[PDB]
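Chemist: Okay, handing you the structure first.
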Amino acid sequence: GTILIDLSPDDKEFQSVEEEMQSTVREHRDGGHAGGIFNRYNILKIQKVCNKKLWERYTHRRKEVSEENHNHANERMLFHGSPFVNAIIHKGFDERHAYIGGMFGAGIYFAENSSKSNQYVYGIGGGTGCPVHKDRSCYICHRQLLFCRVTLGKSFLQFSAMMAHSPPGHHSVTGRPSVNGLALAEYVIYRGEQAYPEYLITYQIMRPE
Ligand SMILES: Cc1cc(=O)[nH]c2cc(-c3ccccc3F)ccc12
Ligand SMILES: [Zn+2]
């Protein structure tokens, strides 16, 4: 059911999605251990993900969440990196994409910083890096991230010093780093249907000059 439409680098849509990738790269406390050392990406391809059944499943949950939240879906566009990207675009988010040992509980994690999502592309902690070179910092192998449509509803705000249930009366968690002033937020949902993987982004990290 999924088809992938290539966006043209000349399309303004390509350009804004790229802009969202590039502008939300930050430094990481791990010095680049998990995701590699870089300031920017070489974007190789951006594809629109089209699945009518996954879309309808998303919008159905959105309306529900909306209605429970004073007509406010609190829909964001957020990054998600994961070794399961190929499975997610075809069958959608589920409990097997949940982070059991996450700071904010057992659910699916999403990030405002593209470089936060890039840390998970090879697994928790960057796993053992790219399959070809075992390099968490590989500048050669093609990586992929999702830029997703996420329904937050009433988000429970959790400060951090940086599948479960949502907190009673809440539809998601906002994990908001309180120490690193430059680290953007992360969000957790507990239902696969609250996220839609709209864009599939293919890229390399770029070695700094
Ligand atoms: C925090 C986070 C951001 C993100 O873009 N992707 C993640 C994936 C996971 C994850 C969960 C289960 C299996 C593999 C993963 F990479 C955990 C946390 C994140
Ligand atoms: Zn590699």
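In order, the residues displayed for chain A correspond to 952-1113, 1115-1161 in Swiss-Prot numbering, which applies throughout.
Looking at the header, which is where the method is noted, we find X-ray crystallography, 2.4 Å.
In case you wondered, yes, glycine gets a Cβ from its N, Cα and C as well.
Sharing the feature lines straight out of Swiss-Prot:
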type	residues	note
MUTAGEN	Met1054 to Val	Loss of activity
BINDING	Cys1081, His1084, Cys1089, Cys1092	Zn(2+) binding site
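So that I understand the layout, could you describe where these features sit and how close they are to other parts?
Modeler: Secondary structure at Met1054 (mutagenesis position), taken from DSSP and collapsed to helix, strand or coil, is coil. Using a 10 Å radius centred on the Cβ of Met1054 (mutagenesis position) and all shown protein chains, the other Cβ atoms total 14.
Around the Cβ of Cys1089 (Zn(2+) binding site), 18 further Cβ atoms fall within 10 Å across all displayed protein chains. In the three-state DSSP assignment, the secondary structure recorded for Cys1089 (Zn(2+) binding site) is coil.
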Chemist: Measuring Cα to Cα, how far is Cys1092 (Zn(2+) binding site) from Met1054 (mutagenesis position) in Å?
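Modeler: One finds 30 Å between the Cα atoms of these residues.
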